[PDB]
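What follows is a short report on a single structure.
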Amino acid sequence: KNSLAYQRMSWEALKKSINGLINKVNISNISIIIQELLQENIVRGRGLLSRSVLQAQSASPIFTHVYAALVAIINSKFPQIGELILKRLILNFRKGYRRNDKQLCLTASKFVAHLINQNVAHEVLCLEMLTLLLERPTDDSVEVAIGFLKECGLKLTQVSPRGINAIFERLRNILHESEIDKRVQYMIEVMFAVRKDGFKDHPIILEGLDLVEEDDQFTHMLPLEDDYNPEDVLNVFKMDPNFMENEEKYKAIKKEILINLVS
Amino acid sequence: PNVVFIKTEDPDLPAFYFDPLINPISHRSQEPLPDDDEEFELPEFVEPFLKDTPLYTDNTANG
């Protein structure tokens, strides 16, 4: 009908505005991206915004900070959207671990480190993923752990140093007791330098993107091995018979969330 | 010689513990080992000397 076609056109315009905000995302110009996110439906298009943030995090590493800012803003708007984004990130990390692909697991680890750095996901699941990467001796797992350490050394120092000590002991046992090549020794040296410096050059907290208050934001402990819900049902628009009440609720939510010389 | 003595703050830590102030060893060409289980199994009732004794008590770090 005409109402379903108008809802589909509004959803397509919201997806196009989200794609234009993700493509033109800047660190110094995040207010335009926040206004483009607030212009569309934030509750009805939360799954589409999470998919656009995941695509911007996977496509480029520079847009990972903007995706973490959007995830933190979505978590500060509602804890269910942040929990769904953390569950989708945990499911993507589990899929990248099970698929045995280095680039997909590296992008999932970077997205998980950006989500933990934006105070949107719990650090226990990231610590368990780092322990699973340390328990499995591989070059790509050590590189992903070194990338997570360089991304969130401040979070690892503020959370738990016993995991860093266990990672150092595992790297020492990998260098001598296990087989270590020149690249594995370079990765172990990079992990030792990241543990010694504590990621002081690139800390966990990123400036210019943290515009969401941590008091209104909630942290969800969504494991990778658990049955995490991606909440992608709300990303595609459906012919809701109560769509006028949903539009009124979205409008109300957007309105509420807005001499001496001589001496 | 320089007394490299590490002062511990919290008593929750063990008395023998790798401090973060110490630089890591980061150990990275064969050893003259005997044959694996060829002979020489240990007899009964031999042990390390202080197996029943704990490694550290609460007074160890203070001492």
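Using the numbering of Swiss-Prot, the residues shown for chain A are 149-406, 450-454, in order.
Note that Cβ sites are derived from N, Cα and C of the backbone, with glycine treated the same way.
Feature annotations, courtesy of Swiss-Prot:
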- A:163-346: domain 'MIF4G' (DOMAIN)
- A:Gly168 to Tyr: No effect on EIF4A3 incorporation into EJCs (MUTAGEN)
- A:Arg331 to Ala: Decreased EIF4A3-binding; when associated with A-334 (MUTAGEN)
- A:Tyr334 to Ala: Decreased EIF4A3-binding; when associated with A-331 (MUTAGEN)
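Cα-Cα distance from A:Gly168 (mutagenesis position) to A:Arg331 (mutagenesis position): 40 Å (rounded to the nearest whole number).
Just so you know, the Cβ of A:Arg331 (mutagenesis position) picks up 11 other Cβ atoms within 10 Å once every protein chain is counted.
Of the mutagenesis positions A:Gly168, A:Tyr334, A:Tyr334 has the largest number of other Cβ atoms within 10 Å of its own Cβ.
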